[PDB]
Amino acid sequence: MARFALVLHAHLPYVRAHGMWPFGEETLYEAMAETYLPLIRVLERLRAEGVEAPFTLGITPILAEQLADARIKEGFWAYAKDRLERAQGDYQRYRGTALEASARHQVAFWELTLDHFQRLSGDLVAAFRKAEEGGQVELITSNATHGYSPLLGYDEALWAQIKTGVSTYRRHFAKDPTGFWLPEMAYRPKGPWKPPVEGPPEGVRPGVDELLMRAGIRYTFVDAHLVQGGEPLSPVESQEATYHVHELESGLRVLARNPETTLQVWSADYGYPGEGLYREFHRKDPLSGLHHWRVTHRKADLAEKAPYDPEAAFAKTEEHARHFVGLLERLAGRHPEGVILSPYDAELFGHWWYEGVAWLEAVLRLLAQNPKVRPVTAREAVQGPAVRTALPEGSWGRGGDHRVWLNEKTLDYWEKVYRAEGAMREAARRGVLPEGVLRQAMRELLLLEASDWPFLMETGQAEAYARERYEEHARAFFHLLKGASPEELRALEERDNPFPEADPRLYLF
């Protein structure tokens, strides 16, 4: 019986109080409305209808901290209300036109969004907790602020990232996490280590999995090429190694990403999202900002996008659900006792691929009654026979290594990260600065360590923004240690408020 472990990793860097658009609080509001709330509704249905098709969901600590924030909750409420009004306005403008059906859908969507958000008391974290409680999903944690594990300069800093993540998970769910999502699936085994830039001490460092083990984590995930060598997914076939559960020397277990299921969904040439009926991500209404057009054709110009047909688009998800399950059955036939790990960035479903969440639900419903492929949580997925394996260093990023986050444009970044991590450690040992100052400084360090900054600069999704973002957290960090006034500290505490119980002791041992 082949095991299918669907793993969704929900994440977004800290945008609370740092602007709204392009990349700001609105980015978080969109995800809540298009990905998280719809996902919660799927979970509620499956529980209500007794459908047994569990999967795994990761919510990075920094994301959960924002979702549970009063300002974000109120901000989302205003966002949704405003969107509903924009939808109602579009329905009157487009009534009787080719965009009517799409306009009606928008109204219905936002009405449901406001009503659902209101019925959950605007607390998404609580709903996910409820779903896990029902057994419909397993929740896993990650690095506090999604720091790039392999490159953090100090073991105590990586420890702080990991431990703060476990603590946040406990705080929000009143349970301990056994599963852990490695940001960018970036891994580094035990062994000699030399800093990429000046700062950190060069010497033997424990493997990332060793710290995870010490933190109570029992399993994580890595990209396919870490267990089967060869080319990364930057055609990459799935060797038998990728279908086995792997146990490291530390005792930690790892599953490897299945290439086929990843490409079948993400591919720009044949991924499901490219289907012509699906809603076009890149075309927004000049006046309302809403999406009323469909992909139509992958090559098609924006001006050539045809009107969006909501009904036809969502109906199409059933077809792709069957197709996907067909692929799972072939993979299963090839490895009847293997484990198929299909890990994705959660925002892919709902935000990038609008109909993607309905697709997920369709897939789970089909898998609940599938004799060849059994949907399981990560914990169940890692049980049974395992291959003793040693993992080389790498990630699931372009090139299968660290080039995306470590490069020409990000040298200054890691430079400041290393300096800051060392200072944090020292400040923690000295213990002379006020408790509050140490906690906020720690917060600034964590925010600075977000891999999202170097990522957004290399990709070009928001280079100037990301650059200013890390420079400011760095600036705030050293200013706090060098000496800031009580009111300057409070302004930073209010602006950057994640981790109310951040523990500076973590930088010691």
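We number chain A the same way Swiss-Prot does; the residues here are 1-234, 243-517, in that order.
Method on record in the header is X-ray crystallography, 2.2 Å.
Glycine is treated like the rest: Cβ placed from N, Cα and C.
Going by Swiss-Prot, these are the annotated features:
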- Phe23 to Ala: Nearly no effect on enzymatic activity (MUTAGEN)
- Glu184 to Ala: Complete loss of enzymatic activity. Binds amylose but not glycogen (MUTAGEN)
- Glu184: active site, nucleophile (ACT_SITE)
- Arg265, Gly282, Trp404, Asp460, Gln469: substrate binding site (BINDING)
- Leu271 to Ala: Nearly no effect on enzymatic activity (MUTAGEN)
- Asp353 to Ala: Complete loss of enzymatic activity (MUTAGEN)
- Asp353: active site, proton donor (ACT_SITE)
- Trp360 to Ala: 0.6% of wild-type enzymatic activity (MUTAGEN)
- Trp404 to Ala: 0.4% of wild-type enzymatic activity (MUTAGEN)
- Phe463 to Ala: 0.5% of wild-type enzymatic activity (MUTAGEN)
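The Cβ of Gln469 (substrate binding site) has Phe23, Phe463 as same-chain neighbours under 8 Å, each 6 or more residues away in sequence. Comparing the mutagenesis positions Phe23, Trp360, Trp404 on other C-beta atoms within 10 angstroms of each C-beta gives the minimum for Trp360. In the three-state DSSP scheme, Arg265 (substrate binding site) is classed as strand. With 8 residues not built between them, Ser234 and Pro243 have C-alpha atoms separated by a whole-number distance of 10 Å. Among the recorded positions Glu184, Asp353, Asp460, the residue whose Cβ has the fewest other Cβ atoms within 10 Å is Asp353. Within 10 Å of the Cα of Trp404 (mutagenesis position), the following mutagenesis positions from the list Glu184, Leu271, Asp353, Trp360 place their own Cα: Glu184. It is 11 Å from the Cα atom of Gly282 (substrate binding site) to that of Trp360 (mutagenesis position). Across the structure, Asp353 (mutagenesis position) and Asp460 (substrate binding site) place their CA atoms 14 angstrom apart.
Every protein chain considered, the tally of other Cβ atoms within 10 Å of the Cβ of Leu271 (mutagenesis position) stands at 15. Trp404 (mutagenesis position) carries neither a helix nor a strand DSSP state and counts as coil. Of all the recorded positions listed here (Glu184, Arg265, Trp360, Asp460), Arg265 has the Cα closest to the Cα of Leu271 (mutagenesis position).
Here the C-alpha separation of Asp460 (substrate binding site) and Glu184 (mutagenesis position) works out to 10 Å.
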